[PDB]
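Beneath this line is the structure, given in structure tokens, with notes to follow.
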Amino acid sequence: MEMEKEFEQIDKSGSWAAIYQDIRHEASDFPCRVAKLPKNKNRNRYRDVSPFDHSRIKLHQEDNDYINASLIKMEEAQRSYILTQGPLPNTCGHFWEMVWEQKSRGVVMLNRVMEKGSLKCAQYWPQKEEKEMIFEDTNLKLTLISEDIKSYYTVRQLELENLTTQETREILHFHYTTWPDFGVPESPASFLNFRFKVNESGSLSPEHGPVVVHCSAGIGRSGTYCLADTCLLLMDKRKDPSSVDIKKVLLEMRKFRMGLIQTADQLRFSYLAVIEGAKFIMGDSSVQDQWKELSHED
Ligand SMILES: O=C(O)C(=O)Nc1sc2c(c1C(=O)O)CCNC2
Ligand SMILES: [Cl-]
């Protein structure tokens, strides 16, 4: 693979920092003036992480339509994502309003609520079936229906109801719980096993809205997951691993949201995950059971 030969070169020359810095220097720079308006200051988790104006998700509210969230539209791969920060205590209603209005059926969460003693994300979903959450500002109700706890990730079945219309939808919550902030997953196997659970759920089928992916800021771990997912989808559509330029795909994604992938090692993990995932795409299905065993779900 042209991609695994390049990987060997970068490793042998120790160029991951240099390669990653090159991507930071070439990355798009678009205005974020809605995100920077004074009235939106308390809707942003990080002052240095904002959505571009041209690709931000607008809430269908006449009052204030701003949420820190971006629509990544990968034209060639024919897949879209919504990347967003971990909701704040005052934006959990906005978050589920976005999920409703964009018709998403899956939420991919790559962080924990508390990491390194800090609250990196609000508790925006219910932890107990009998303690549903009501978001008064956006008139939404959220109920935990069931959850499937594995050793390093949890899948939750949620019911989201629009209280104005009494319409309900099932939302699937894919929660990767062992991915450290500014770090990498334990192995390509762990990551690819989790990715398969997401893809196999149907959450990314095109009759639904785009899947929501978030970490704490919605750029680092979110960017790593989304880069690997898009690259694998591309080589799956083509059945040609050598036709995929990972760095070019990352630069394309960064046209829609800043800072996707936050460390050089996350970039390196992206290569490893795509290289390993190519095995399943090119016709070795047994590697999926290998990944499940290697991930130690139990
Ligand atoms: O959650 C992630 O994977 C991620 O990108 N996090 C990021 S990105 C980012 C910060 C954080 C953080 O969580 O502290 C702090 C301020 N600058 C950029
Ligand atoms: Cl928080």
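For this deposited structure, the header notes the method as X-ray crystallography, 2.2 Å.
Cβ atoms here come from the backbone N, Cα and C positions, even for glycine.
Annotated features, as they stand in Swiss-Prot:
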{"type": "ACT_SITE", "residues": "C215", "note": "active site, phosphocysteine intermediate"}
{"type": "BINDING", "residues": "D181, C215, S216, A217, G218, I219, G220, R221, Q262", "note": "substrate binding site"}
{"type": "MUTAGEN", "residues": "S50 to A or D", "note": "No phosphorylation"}
{"type": "MUTAGEN", "residues": "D181 to A", "note": "Substrate-trapping mutant"}
{"type": "MUTAGEN", "residues": "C215 to S", "note": "Catalytically inactive mutant; abolishes sulfhydration"}
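Features per Swiss-Prot, on structure.
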residue	record	Cβ contacts under 8 Å, 6 or more apart
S50	mutagenesis position	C32, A35, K36, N44, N68, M258
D181	mutagenesis position	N111, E115, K116, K120, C215, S216, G220, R221
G218	substrate binding site	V49, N68, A69, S70, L83, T84, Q85, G86, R257
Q262	substrate binding site	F182, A217, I219, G220, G223
Residues within 8 Å of the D181, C215, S216, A217, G218, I219, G220, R221, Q262 Cβ centre (excluding the substrate site residues themselves): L110, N111, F182, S222, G223
Count of other CB atoms lying within 10 Å of the CB belonging to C215 (mutagenesis position): 29
Number of other Cβ atoms within 10 Å of the Cβ of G220 (substrate binding site) across all protein chains: 23
Three-class DSSP secondary structure - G218 (substrate binding site): coil
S216 (substrate binding site), number of other Cβ atoms within 10 Å: 24
DSSP three-state assignment for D181 (mutagenesis position): coil
Residues among the recorded positions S50, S216, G218 that border ligand 1 - Cβ under 6 angstroms, in sequence order: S216
